[PDB]
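Trainee: I have a structure I would like to understand better, so I am pasting it below and will then ask my questions one at a time.
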Amino acid sequence: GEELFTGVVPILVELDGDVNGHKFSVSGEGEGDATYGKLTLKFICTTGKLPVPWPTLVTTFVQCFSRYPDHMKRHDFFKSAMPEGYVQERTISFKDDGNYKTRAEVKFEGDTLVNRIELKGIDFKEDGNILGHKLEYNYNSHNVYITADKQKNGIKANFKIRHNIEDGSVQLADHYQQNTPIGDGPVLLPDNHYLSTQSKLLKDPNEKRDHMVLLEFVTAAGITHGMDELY
Amino acid sequence: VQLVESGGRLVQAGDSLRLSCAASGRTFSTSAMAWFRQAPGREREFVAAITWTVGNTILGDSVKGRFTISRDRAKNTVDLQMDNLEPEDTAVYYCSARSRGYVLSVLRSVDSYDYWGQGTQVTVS
């Protein structure tokens, strides 16, 4: 289970999206190395120009590649679900704007980890920060707060993304997340804890298509009596 | 998900035959599809499997070099191309689908699938 993540794992990502009736598709490819908590991914919009800012899709585009240090390994739901996989569902509510609803299945197909996503967005402002492409191409580091969901045999997560607005302040994106196993397990239900998540957005200087390169480092850390444990 | 196999007929030894299976319903989750067969009098036998996203294939020992599996993700079909057919290929051919992720080795087991078709009869004279 964890055994499937000891080396470099190839990743494929597929997203079909519809935001305010603007329909689009994205294909992604890269690799994950959970030993170092490391992800390297490149995404191409296969339908032309992406109708939303690339940063707004980062969280939607594989937390099984997080580094769980020894004292945290009892709490790694994500790898425990593998290879059969899990369903990851989110509502992402953009402050004073629309919301995304996403449903993804994350699973192994042999040696390859596949993240396949459907996204529907509604209630966006055509001249707001999202459909109006007013967000900076960058990304703040954040903590992802995870809790068990015994009745669902899975987990929930809550966190807020701060997206820089061009010549402005921040666009908040409220994330509500639920993860449930696809198979019959067994799986690990964790104590409360968080993922410390660092993301870098890059461009491929030779790529003509609308695209995003993503480098991420993620490490799990504990929570004690409401206080985040620190490294 | 509903699986519907087609293409079975009576053919002569040495002929070719292509089977096809159509998956209907909420197919978003498909992770692999496979063909099995059961000749009356004998036990069910793995024939071929294909991984859904990349299309990696695996074959049963009895059909290597003669049978080819392929799939079309847009059409949600999986085909079995059978060349150099032999009387011992006479069987009902069943289509199966999995949604759970997997390591490749489990795809050869009849118990590794989430969905099963009705079968199509192939007879080889």
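Residues displayed in chain A correspond, in order, to Swiss-Prot positions 4-64, 68-237.
Looks like X-ray crystallography, 1.7 Å, at least that's what the header says.
Keep in mind that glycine also has a Cβ here, set from the backbone N, Cα and C atoms.
Heads up, here are the entries from Swiss-Prot:
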| type | residues | note |
| --- | --- | --- |
| MUTAGEN | A:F64 to M | In RSGFP4; increases fluorescence and shifts the major exitation peak to 489-490 nm; when associated with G-65 and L-69 |
| MUTAGEN | A:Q69 to L | In RSGFP4; increases fluorescence and shifts the major exitation peak to 489-490 nm; when associated with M-64 and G-65 |
| MUTAGEN | A:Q69 to H | In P4; leads to no detectable fluorescence. In mut2.2; shifts fluorescence lifetime from 3.03 to 1.94 ns; when associated with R-30 and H-145. In mut3.3; shifts fluorescence lifetime from 3.03 to 1.88 ns; when associated with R-30; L-46 and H-145 |
| MUTAGEN | A:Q69 to M | In Citrinine; leads to excitation and emission peaks of 516 and 529 nm, respectively; when associated with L-68; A-72 and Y-203 |
| MUTAGEN | A:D103 to E | In mut1.27; shifts fluorescence lifetime from 3.03 to 2.85 ns; when associated with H-145 |
| MUTAGEN | A:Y145 to C | In mut1.9; shifts fluorescence lifetime from 3.03 to 2.74 ns |
| MUTAGEN | A:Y145 to A | In Cerulean; leads to improved quantum yield, a higher extinction coefficient and is 2.5-fold brighter than ECFP; when associated with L-64; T-65; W-66; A-72; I-146; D-148; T-153 and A-163 |
| MUTAGEN | A:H148 to D | In Cerulean; leads to improved quantum yield, a higher extinction coefficient and is 2.5-fold brighter than ECFP; when associated with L-64; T-65; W-66; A-72; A-145; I-146; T-153 and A-163 |
| MUTAGEN | A:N149 to K | Increases fluorescence at warmer temperatures such as 37 degrees Celsius. In Esmerald; leads to brighter fluorescence; when associated with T-65; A-72; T-153 and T-167. In VisGreen; leads to brighter fluorescence; when associated with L-64; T-65; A-72 and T-167 |
| MUTAGEN | A:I167 to T | In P11; increases fluorescence at 475 nm excitation and at warmer temperatures such as 37 degrees Celsius. In Esmerald; leads to brighter fluorescence; when associated with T-65; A-72; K-149 and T-153. In VisGreen; leads to brighter fluorescence; when associated with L-64; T-65; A-72 and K-149 |
| MUTAGEN | A:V176 to A | In mut2.1; shifts fluorescence lifetime from 3.03 to 2.50 ns; when associated with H-145 and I-198 |
| MUTAGEN | A:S202 to F | In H9; increases fluorescence at 395 nm excitation; when associated with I-203 |
Trainee: Kindly assign A:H148 (mutagenesis position) to one of the three DSSP-derived states: helix, strand or coil.
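Mentor: Strand, per DSSP.
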Trainee: On a C-alpha basis, identify the one among A:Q69, A:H148, A:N149, A:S202 that is nearest to A:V176 (mutagenesis position); the candidates are the mutagenesis positions.
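Mentor: With Cα distances computed to A:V176 (mutagenesis position), the winner among A:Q69, A:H148, A:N149, A:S202 is A:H148.
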Trainee: To the nearest whole angstrom, state the Cα distance for the pair A:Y145 (mutagenesis position) and A:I167 (mutagenesis position).
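Mentor: With the alpha carbons as reference points, the distance is 9 Å.
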Trainee: Using C-alpha atoms, which one of the mutagenesis positions A:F64, A:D103, A:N149, A:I167 comes nearest to A:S202 (mutagenesis position)?
Mentor: A:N149
Trainee: In sequence order, what residues of the same chain, 6+ apart, have a Cβ less than 8 Å from the Cβ of A:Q69 (mutagenesis position)?
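Mentor: Result: A:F84, A:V150, A:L201, A:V224.
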Trainee: Starting from the Cα of A:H148 (mutagenesis position), work out which of the mutagenesis positions (A:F64, A:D103, A:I167) are within 10 Å.
Mentor: A:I167
Trainee: So how many other Cβ atoms are close to A:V176 (mutagenesis position), meaning within 10 Å of its Cβ?
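Mentor: Result for A:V176 (mutagenesis position): 16 other Cβ atoms within 10 Å.
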Trainee: Closest to A:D103 (mutagenesis position): which of the mutagenesis positions A:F64, A:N149, A:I167, going by Cα position?
Mentor: A:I167
Trainee: Translate the DSSP assignment of A:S202 (mutagenesis position) into the three-state scheme.
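Mentor: Its secondary structure by DSSP: strand.
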Trainee: I need the CA-to-CA distance for A:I167 (mutagenesis position) versus A:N149 (mutagenesis position), whole Å please.
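Mentor: Pair distance, Cα basis, whole Å: 9 Å.
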Trainee: Any idea which of the mutagenesis positions A:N149, A:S202 has the thinnest Cβ neighbourhood at 10 Å?
Mentor: A:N149
Trainee: Could you tell me the C-alpha distance between A:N149 (mutagenesis position) and A:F64 (mutagenesis position) in angstrom, no decimals?
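Mentor: Spelling it out, the Cα of A:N149 (mutagenesis position) and the Cα of A:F64 (mutagenesis position) are 17 Å apart.
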Trainee: For A:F64 (mutagenesis position), what is the tally of other C-beta atoms lying within 10 angstroms of its C-beta?
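Mentor: I count 22 other Cβ atoms within 10 Å of it.
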